[PDB]
Amino acid sequence: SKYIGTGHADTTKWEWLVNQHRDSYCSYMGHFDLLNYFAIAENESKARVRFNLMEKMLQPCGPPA
Amino acid sequence: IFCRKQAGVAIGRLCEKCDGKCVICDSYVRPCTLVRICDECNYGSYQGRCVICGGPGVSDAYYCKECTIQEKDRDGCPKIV
Amino acid sequence: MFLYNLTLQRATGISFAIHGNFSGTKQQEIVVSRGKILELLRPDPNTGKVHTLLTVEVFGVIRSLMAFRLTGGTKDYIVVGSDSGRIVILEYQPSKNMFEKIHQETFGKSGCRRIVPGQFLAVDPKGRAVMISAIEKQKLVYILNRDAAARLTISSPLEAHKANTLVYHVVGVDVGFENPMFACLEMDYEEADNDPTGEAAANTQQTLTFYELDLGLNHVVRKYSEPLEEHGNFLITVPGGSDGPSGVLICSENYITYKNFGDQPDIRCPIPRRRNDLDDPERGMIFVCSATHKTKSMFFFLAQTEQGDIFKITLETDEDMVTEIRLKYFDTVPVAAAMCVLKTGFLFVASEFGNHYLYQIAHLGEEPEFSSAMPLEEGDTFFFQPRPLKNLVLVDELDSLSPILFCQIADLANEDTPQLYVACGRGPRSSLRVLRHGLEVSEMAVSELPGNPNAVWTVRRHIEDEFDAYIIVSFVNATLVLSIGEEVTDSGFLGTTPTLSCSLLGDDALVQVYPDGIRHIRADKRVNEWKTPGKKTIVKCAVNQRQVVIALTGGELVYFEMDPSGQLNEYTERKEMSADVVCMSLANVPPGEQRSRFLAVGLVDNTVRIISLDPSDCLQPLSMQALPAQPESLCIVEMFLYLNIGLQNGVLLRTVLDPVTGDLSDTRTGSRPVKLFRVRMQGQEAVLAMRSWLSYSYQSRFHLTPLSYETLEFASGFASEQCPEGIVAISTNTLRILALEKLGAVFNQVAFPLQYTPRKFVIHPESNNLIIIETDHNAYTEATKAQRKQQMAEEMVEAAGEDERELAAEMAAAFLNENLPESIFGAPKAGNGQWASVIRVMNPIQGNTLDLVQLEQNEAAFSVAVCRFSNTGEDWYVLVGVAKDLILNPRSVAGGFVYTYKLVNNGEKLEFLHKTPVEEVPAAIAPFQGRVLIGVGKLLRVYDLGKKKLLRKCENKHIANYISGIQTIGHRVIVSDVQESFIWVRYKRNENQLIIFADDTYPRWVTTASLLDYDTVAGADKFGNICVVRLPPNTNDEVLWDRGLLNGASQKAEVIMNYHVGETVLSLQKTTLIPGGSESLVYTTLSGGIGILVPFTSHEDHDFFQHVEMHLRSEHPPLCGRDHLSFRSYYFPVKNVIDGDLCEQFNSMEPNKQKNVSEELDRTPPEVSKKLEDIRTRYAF
Ligand SMILES: [Zn+2]
Ligand SMILES: [Zn+2]
């Protein structure tokens, strides 16, 4: 309940997925190789990949329903 | 009810009756990770008191191997209050 | 069944780099993170060259690093943020050569978690506090101080948490001796989660927030916060106190801004852009990294843009206030993960990918200097011209394999030892690199000898000489005396007769040994001579800087020692051996001793025997050993004393030397009688055995690595003006002077440049040529780059109306002819969804391009195969799978194509045959039973060749998601799904059907797959794991009412192995890395790491390394505080793998801990080290 990320009976689809996406982007920012993978695939600088991920943290799934 | 605040540099203690016991799960088996407590729990009159029951404290409190494996040592100050 | 993991080549990529006096001595060092590994580097300011002092596997993810220093201290600490939930402080200890963990403060649960601190790490510039923070919510502040014993002490954490708040970056603010302050780029997402219109999300401003730690009230206050006009990606600490105006520099898209609290106005400067930039005009520009350089008088920042261009940034001040930022273009270098300025005037550049660089800073910056104070129009920009290096001089390049995208172990060069063919790099810094086990040899001089040469020796003229003075050469019937450049007869009074040895007899003297006798030569013109008594002759000899021993016909041994005046004196005692002497060796004397103790003598007896030459026990035997065969040769050496033995057979031997010889080890080393010689390497004594091999020590370990060079027959050490440390060697007539380029590296690499990121390659079987497909997103083809440049030139002229058109035409003509190399200046970034791709046929022996096909703009090659088709029999065809107009995020594609070429002219040319359209990306192509399988998105198809198109002959529609790869044995097909891991498909010929018969029970994000056997697959995934999946016995492959099991296939593969490697693995290959060695599973990582997994052969071995791993997990815990078992169990519980990288930590431990652990194992430490070496030497060096 106090831990951000935990759910309960009234958790919506949107809330759960926004958790998955914010949690994924944090994993990407930490796992240097997974970040390497994305930077090479996009043909982009690591710094820009991190910046793009931070930008995506704000509203990763589009607006709430 | 555990305090669950940020663990400090202060080390948890156990009274004679509650010794050997893991704070989180009462096991007498394989003490492993040294217990840390929040400053407020170590403060003043509370200096050196038992984490489990508030007794005079004679020994260092530990999380057992299972609690260590489960990262239950990470939840924060385990003084029962 | 049971596997052991070993790293061969450690990760070469760098994620973090920090500066300090980690030794505490005035010399500056670099600590670098390689993600999974911490490493300390010393750049030598004399040579301008980088040495690795220390490497440690930390068995966790280093997420951040800082250096810090306590006020009044002299040594820098490393503070590490990691996926361990604990802030760790390390001190480097030069004496022990190790990182010592000073503190480990625990605060949370492990893993790279969103709300647990570890990502960002910031220090008070005066060392008094460190903040460690997460991406969301939690920030913790630890106060640092020293005790009465001057040991570092750390407080309880003070929290500074804030709900719903993202952190982009944090830095400490230099405030002098005022209360420590941390600046955070923060954004609050609360409103964005509450507004269904999306208005709030777009109206959300990132803020700069300053947290003050009150040392006197022991809490953290969020003292100031202010919104920013545009989002910053990172912060730079500006020097304060008496060193500057403090504050912070926010780097943001297209801008750099200076902010400070108080009456300071915001100063903002746009980032200058390259004149006539071919990039997409819609792309904004960020700084990607920065370095700060401080000096008594002044400071400046270097900040690098995405394009690789470095700007020198400086601040102009009036009183305390900054008044303007001034940017000057500095130089362009590859895009950097980190830049660090050494006080000695060097710039280290840890490249994002590829090799790293050390540059000497030749100048500190006619070039125009841009400023915030300059008037600039709305939507306008400053412009600068990129050019070649002007302030920086390259002094060292650190060869790194990151990223490895495709590797293939094969003997394409016919060397009877396969080479690792690796497709590395990214963009225009891509390469194919051929890796070969051994040291890199350089010829410093070359010559040829007449007739039949048989031996060679090297000598000084005085012990004080910086270099040798003579080379003595031998032939079956003669000898020859040469200079260190040419025959020299100045002080060379050498005999013409065949020779056993030539050497330095004493401080100013030389000796020659021949079957008749011994000739003594002085530097001054005086010759003394000795002859063999009776009818006997000399057969073998041994020497030291003040002593001689000889072995005669019948095995009689005779000894001589130098008296103070400088003359040999024959000893009174003579001893005969039990058998004929085959070889001898004598230890080199310590510099504070007149004589050397230990003689070794090898016999036809198949024994080696140790004798003293000391007058207390002269010619007395000390100890002896029996051997597998007759010796060829011997050599005693220190690093600590060892005897080395070469046999007439190709099996080498090492034993520790004492009055009783201790433990020993042996290895195949080859077939020819093993000949041993002394050499000098990195200033140390070492031995050369002859593949040729150097035996030496590095990182407290011992190495026997071959030389990647020709067959050599005799050799000796060398020092000269032409070659300061090296070898004189002979191969047949060849007379070469040879030098060794590197000590610690296990592979030497040749690099063949490529144009775009190589996605995959295959080897044409009948010619060994590589068909490489290279592909970049955000990229122009050559054709498109030309067209874009033409229209830019036309537009540049059309922009002018007056007589300025003459100048505009000149500028346009210049621009059309300027050709800044992509490998230096970066390939121009085309927009999103833009692709450039080529198919290249290159010879692997030397990387000449035999053919180059360029694909159309926005065609991206993703798969390639080489095969025959049964309908045509003999011809070879290259099939390349291409996506058209693929958009990565969000995923969308305009279909794809499979291009078919026939490969002609003995594998040298691609004759285009036809292009076949497909509905989705043909992501995998696999030759199969004289046809080809193609994975077209989620569809698996069998295609035959036809004439005008490939012809679909079978299809399966039941794979879950996108097919990422295909492998086959017999009638079996193994499909990698992008997420749903492995699906087993059987092709049935008569029915003409592809039937799914088994699948995995776990999601795996498969990146690569290797078939181990007919029932077993090794997989890698995107999350740094390896697994092995096996079909359980009696799995049947001969197969609305059907539902299957758990919404998948009726039969399930069983995971028999799980292991978190720590790095993303893009290749796996079952192969033997050494001739006559055992087979292993080689894997390559994105970070440029190479390792193996190898099966244990038996219970006893398995059980032993399991017990070693269990004891090391507890007694030698991972440096940065992560549980080893938890790390290896990152995504799935570790199963049937022992970490040999943990086991080999045994050799790094303090000897008391080695004793404790070996006692627990019922062994002694030498036996443990022997077992560690024995496994790592059976499967791969
Ligand atoms: Zn108690
Ligand atoms: Zn417990």
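The numbering of chain B matches Swiss-Prot: 9-89, in order.
Cβ coordinates are placed from backbone N, Cα and C, and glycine is handled just like the others.
The annotation Zn(2+) 1 binding site is assigned in Swiss-Prot to B:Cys11, B:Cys46, B:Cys49, B:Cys85 on the grounds of experimental evidence. The Cβ of B:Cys11 (Zn(2+) 1 binding site) has 18 other Cβ atoms within 10 Å, all protein chains considered. According to DSSP, B:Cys11 (Zn(2+) 1 binding site) is assigned to coil rather than to any helix or strand.
Secondary structure from DSSP puts B:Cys26 (Zn(2+) 2 binding site) in coil. Around the Cβ of B:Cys26 (Zn(2+) 2 binding site), the number of neighbouring Cβ atoms within 10 Å comes to 20. Feature annotation from Swiss-Prot assigns Zn(2+) 2 binding site to B:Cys23, B:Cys26, B:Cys58, B:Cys61; the stated evidence is experimental evidence.
Following the DSSP three-state reduction, the secondary structure of B:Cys72 (Zn(2+) 3 binding site) is strand. Annotation comment: Swiss-Prot describes B:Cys30, B:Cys33, B:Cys72, B:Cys75 as Zn(2+) 3 binding site.
Listed in Swiss-Prot is the mutagenesis experiment B:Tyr36 to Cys, annotated as follows: No apparent effect on cell growth, localization of SF3B1 protein or formation of nuclear speckles. Alters the structure of the presumed branchpoint (BP) adenosine binding pocket within the splicing factor SF3B complex which may lead to decreased binding affinity and thus affect pre-mRNA splicing. Around the Cβ of B:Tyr36 (mutagenesis position), 10 further Cβ atoms fall within 10 Å across all displayed protein chains.
The mutagenesis experiment B:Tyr36 to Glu, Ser or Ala is recorded by Swiss-Prot, whose note states: Alters the structure of the presumed branchpoint (BP) adenosine binding pocket within the splicing factor SF3B complex which may lead to decreased binding affinity and thus affect pre-mRNA splicing. Secondary structure at B:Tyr36 (mutagenesis position), as computed by DSSP, is coil.
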For B:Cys46 (Zn(2+) 1 binding site), the same-chain residues 6+ apart in sequence with C-beta under 8 angstroms from its C-beta are B:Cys11, B:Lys13, B:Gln14, B:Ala15, B:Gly16, B:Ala18, B:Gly84, B:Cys85, B:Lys87
B:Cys85 (Zn(2+) 1 binding site), Cβ-centred 10 Å count of other Cβ atoms over all protein chains shown, is 23
Long-range Cβ list for B:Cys72 (Zn(2+) 3 binding site), cut-off under 8 Å, min separation 6+ in sequence, same chain only, gives B:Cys30, B:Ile32, B:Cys33, B:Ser35, B:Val37, B:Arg38, B:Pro39, B:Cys40
Excluding B:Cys30, B:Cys33, B:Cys72, B:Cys75 themselves, the Zn(2+) 3 site's Cβ centre has within 8 Å the residues B:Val31, B:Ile32, B:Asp34, B:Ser35, B:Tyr70, B:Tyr71, B:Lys73, B:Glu74, B:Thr76, B:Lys80
Students should find that the Cα atoms of B:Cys75 (Zn(2+) 3 binding site) and B:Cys49 (Zn(2+) 1 binding site) sit apart, in Å rounded to an integer, by 21
Whole-Å Cα distance, B:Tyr36 (mutagenesis position) to B:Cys26 (Zn(2+) 2 binding site), is 10
When the binding-site residues B:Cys30, B:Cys61, B:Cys75 are compared by other Cβ atoms within 10 Å, fewest goes to B:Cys61
What remains of the binding-site residues B:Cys11, B:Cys30, B:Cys33, B:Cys46, B:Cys72, B:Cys75 after requiring a CB under 6 angstroms from ligand 2 is B:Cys30, B:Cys33, B:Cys72, B:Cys75
Checking the binding-site residues B:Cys23, B:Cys33, B:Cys49, B:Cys58 for other Cβ atoms within 10 Å of each Cβ, the smallest tally belongs to B:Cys33
Of B:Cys23, B:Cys49, B:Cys72, the binding-site residues with C-beta less than 6 Å from an atom of ligand 1, in sequence order, are B:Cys23
